[PDB]
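Student: This is the structure, below, for whatever I ask next.
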Amino acid sequence: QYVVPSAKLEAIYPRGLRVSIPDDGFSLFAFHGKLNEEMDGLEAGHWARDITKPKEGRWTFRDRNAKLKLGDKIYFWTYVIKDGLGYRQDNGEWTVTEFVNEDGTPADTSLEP
């Protein structure tokens, strides 16, 4: 039995959120995440989207409608489906103190406007 991948998030500028998970030939990648609020189960949180088709050996959950702010913390749990064999990466966490570039890399060099 395999294990659930790792959801790598990033703060998009000026308003967005991109996530990624090392796919393993799955079929469904459900993402549940709340902003500034932990979780102890399966709460709707915020980012609640179920993907069925990866991107390229890795799923991508982009959200250009997430009004995030520096300092804020992330809390979520991801769920994959490898043909009736799902696994989730709960108790996950991420930061908002940094933002990445549309290029795909961190665009935070200690320069707060």
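By the numbers in Swiss-Prot, the shown part of chain A spans 23-135.
Technique stated in the header: solution NMR.
Quick reminder: no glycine exception, Cβ is built from N, Cα and C everywhere.
Below, the features straight out of Swiss-Prot:
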MUTAGEN   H54 to A  Reduced binding affinity to laminarin by the N-terminal domain. Loss of binding to laminarin by the N-terminal domain; when associated with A-71
MUTAGEN   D62 to A  No effect in binding to curdlan or laminarin by the N-terminal domain. No effect in stability of the N-terminal domain and laminarin macro structures nor in activation of the phenoloxidase cascade
MUTAGEN   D62 to K  No effect in binding to curdlan or laminarin by the N-terminal domain. Reduced stability of the N-terminal domain and laminarin macro structures accompanied by a reduced level of activation of the phenoloxidase cascade
MUTAGEN   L64 to A  Reduced binding affinity to laminarin by the N-terminal domain
MUTAGEN   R71 to A  Loss of binding to laminarin by the N-terminal domain; when associated with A-54. Reduced binding affinity to laminarin by the N-terminal domain; when associated with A-110
MUTAGEN   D72 to A  Loss of binding to laminarin by the N-terminal domain
BINDING   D72, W99, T100, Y101, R110  substrate binding site
MUTAGEN   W99 to A  Loss of binding to laminarin by the N-terminal domain
MUTAGEN   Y101 to A  No effect in binding to laminarin by the N-terminal domain
MUTAGEN   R110 to A  Reduced binding affinity to laminarin by the N-terminal domain. Reduced binding affinity to laminarin by the N-terminal domain; when associated with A-71
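Relative to the rest of the structure, where do these features sit?
Tutor: For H54 (mutagenesis position), other Cβ atoms within 10 Å of its Cβ number 22.
On its own chain, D62 (mutagenesis position) has no residue at least 6 apart in sequence with a Cβ closer than 8 Å to its own Cβ.
Sequence-distant neighbours of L64 (mutagenesis position): residues of the same chain at least 6 apart with a C-beta under 8 Å from its C-beta are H54, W99.
In sequence order, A52, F53, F83, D85 are the residues of the chain that are 6 or more apart from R71 (mutagenesis position) and have a CB within less than 8 Å of its CB.
Annotation note: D72 (mutagenesis position) sits in a strand segment as assigned by DSSP.
Listed in sequence order, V26, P27, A29, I43, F51, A52, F53, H54, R110, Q111, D112, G114 are the same-chain residues six or more apart from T100 (substrate binding site) with CB atoms under 8 A from its CB.
Under DSSP, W99 (mutagenesis position) is assigned to a strand (E or B) in the three-state scheme.
Taking a C-beta cut-off of under 8 angstroms and a sequence separation of 6 or more, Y101 (mutagenesis position) has the following same-chain neighbours: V26, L50, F51, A52, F53, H54, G108, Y109, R110, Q111.
In the three-state DSSP assignment, the secondary structure recorded for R110 (mutagenesis position) is strand.
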Student: Could you name the residues, excluding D72, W99, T100, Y101, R110, of the same chain that surround the substrate site, i.e. Cβ within 8 Å of the Cβ centre of those residues, in sequence order?
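Tutor: Going along the sequence, the neighbours appear as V26, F51, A52, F53, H54, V102, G108, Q111, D112.
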Student: May I ask which residues of the same chain, at least 6 positions away in sequence, place their Cβ under 8 angstroms from the Cβ of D72 (mutagenesis position)?
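Tutor: When sequence neighbours closer than 6 are ignored, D72 (mutagenesis position) has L50, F51, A52, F53 within Cβ distance under 8 Å.
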Student: Among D72, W99, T100, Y101, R110, listed as contacts of substrate, what is the widest Cα spread in Å, to the nearest whole number?
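Tutor: Site span for substrate, by Cα atoms: 13 Å.
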